Amino acid sequence: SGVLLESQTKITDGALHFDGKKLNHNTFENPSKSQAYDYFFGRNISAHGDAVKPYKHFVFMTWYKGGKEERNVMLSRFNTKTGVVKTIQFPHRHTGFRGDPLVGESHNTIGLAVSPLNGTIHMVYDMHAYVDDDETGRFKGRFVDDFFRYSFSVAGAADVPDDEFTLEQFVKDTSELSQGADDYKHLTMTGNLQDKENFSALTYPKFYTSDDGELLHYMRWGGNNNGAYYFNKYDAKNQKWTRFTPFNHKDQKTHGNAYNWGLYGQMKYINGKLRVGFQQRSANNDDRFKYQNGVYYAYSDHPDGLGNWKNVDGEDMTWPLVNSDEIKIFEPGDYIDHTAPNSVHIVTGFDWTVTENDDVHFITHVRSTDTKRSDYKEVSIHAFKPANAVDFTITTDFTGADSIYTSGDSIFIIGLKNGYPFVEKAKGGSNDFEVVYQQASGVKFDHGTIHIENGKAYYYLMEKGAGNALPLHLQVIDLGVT
Ligand SMILES: [Ca+2]
Ligand SMILES: [Ca+2]
């Protein structure tokens, strides 16, 4: 195997977690004012999203400060050599469901990146499709001049001594729209407010580092049955980003398609190209799929993703994409023989990776919408195309997972089981998964987030416990490919 725990370090005793109750449309206007922290989606907000990045001999981590009454954006640097954690406290505090800080909002992660070219640090945080609106709006004017939230540092900050690793390394908002002497939140990544609408109504900050050390970023517009992915790139020389560019048109029915669709999956810079892989949700509510259908995959030969997009068979893709049929690989719907409207349930279980070796892997899951029907069916699916194969191998001999990773010659399932990290390892282009690592004692974890770098897994975890201020740990797990 070669798989084992290289280090566990405690980052803090007190990160934010929603320990209260789940509200809904009927109760979100009356949240608990007591000790407990109520929430509208999920309880997870710390050790969640793109919140962990290695840089040289450091690991950088983002989290929200624990205490329902605290909620500060935080940035820690861990020196893996000295063992020193040095933390920067930002003024911005979690603003909650539609800007009510009494209702926890699990979408509102702190995405993190460090430029290897100039040592700048970037954070995009606390965002769920916000826009400028008024008292009559869904957001009740709470996001005016603050609907996109970007913090960034001067060149060389990632590398300064611990003493110098302070807020004073981060660039304040001194724009005409500045909210004042403590405002560290930029409304554009371009540094030109002329561009603010291009940064409007976005969610899920995610960063990548190109093979030549360029930072890429993408976020998601829309939801449900009408969405688009938008991506941009860091101009290290001019210390600014480009405007967002679409992968696909939103409102696909107005751009020539038969229906609107949403995307469920991810864009990933993997094996030297910007690529994407997802399941769509069509606005068609009379077909057999209640939610998602299909698997879709494309890649760009352009360094920045600005065109030259191809499907898996190397066929030129219409860009921005309108018709999801151009890049469809297979239909998980084929693996269940229900015909009735809304009978096929595809939501959980999807992810995808491309190995260094160009082995293309997709995991999904499909069940009957109706769990009580006599002829019920549930199946997990691994679809993979080995580097030098014609077609996909598609198997139900698979127990399912929420994520898939790759390092060196191999693919991995990494997750929690009864509170303890496990690794499953298989050769790229195979379905031969084996458990090769299982932690079996010590404090247990509630949740976390994985980043793969240097043939290791950085597992950024929140420890199990009661209340809204809980410890964060970082595990470095060698994956045995190195
Ligand atoms: Ca600002
Ligand atoms: Ca449907």
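Following Swiss-Prot, chain A shows residues 46-527, kept in their order.
Recorded method is X-ray crystallography, 1.8 Å.
Yeah, the Cβs are placed from backbone N, Cα and C, and that goes for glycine too.
According to its DSSP assignment, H152 (mutagenesis position) is coil. Here Swiss-Prot flags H152 as active site, proton donor/acceptor.
Here Swiss-Prot flags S151, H152, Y309, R326, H390 as substrate binding site, drawing on experimental evidence. Sequence-distant contacts (6 or more apart, same chain, Cβ under 8 Å) of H152 (mutagenesis position) comprise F86, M172, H173, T248, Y249.
In the three-state DSSP scheme, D218 (Ca(2+) 1 binding site) falls into the coil class. Neighbours of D218 (Ca(2+) 1 binding site), defined as other CB atoms within 10 A of its CB across all chains, total 19. Annotated Ca(2+) 1 binding site per Swiss-Prot: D218, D228, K230, in sequence order.
Positions annotated as Ca(2+) 2 binding site by Swiss-Prot: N329, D332, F334. Neighbours of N329 (Ca(2+) 2 binding site), defined as other CB atoms within 10 A of its CB across all chains, total 14.
Swiss-Prot lists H152 to A among its mutagenesis entries, and the accompanying note reads: Abolishes catalytic activity.
In three-state terms derived from DSSP, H173 (mutagenesis position) belongs to an extended strand segment. When Cβ atoms from all protein chains are considered, those within 10 Å of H173 (mutagenesis position) total 23, not counting its own. According to Swiss-Prot, the mutagenesis experiment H173 to A carries the annotation: Abolishes catalytic activity.
Of all the Cβ atoms in the protein chains shown, 18 others lie within 10 Å of the Cβ of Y249 (mutagenesis position). Swiss-Prot documents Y249 to F as a published mutagenesis change and attaches the note Greatly reduces catalytic activity.
Under mutagenesis, Swiss-Prot gives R265 to A with this note: Abolishes catalytic activity. Non-local contacts of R265 (mutagenesis position) by the CB criterion (under 8 A, 6+ apart in sequence, same chain) comprise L247, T248, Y249, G272, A273, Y274, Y275, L308.
Checked against ligand 1, the recorded positions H152, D228, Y249, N329, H390 give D228 in sequence order as having a Cβ less than 6 Å away from one of its atoms.
Taking a Cβ distance under 6 Å to any atom of ligand 2 as the criterion, the recorded positions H173, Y309, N329, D332 reduce to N329, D332. Spatially, by CA atoms, the binding-site residues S151, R326, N329, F334, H390 include one closest to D218 (Ca(2+) 1 binding site), and that is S151. Annotation note: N329 (Ca(2+) 2 binding site) sits in a coil segment as assigned by DSSP. Taking the C-alpha atom of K230 (Ca(2+) 1 binding site) as reference, the shortest distance to any of the binding-site residues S151, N329, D332 belongs to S151. Neighbours of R326 (substrate binding site), defined as other CB atoms within 10 A of its CB across all chains, total 24.
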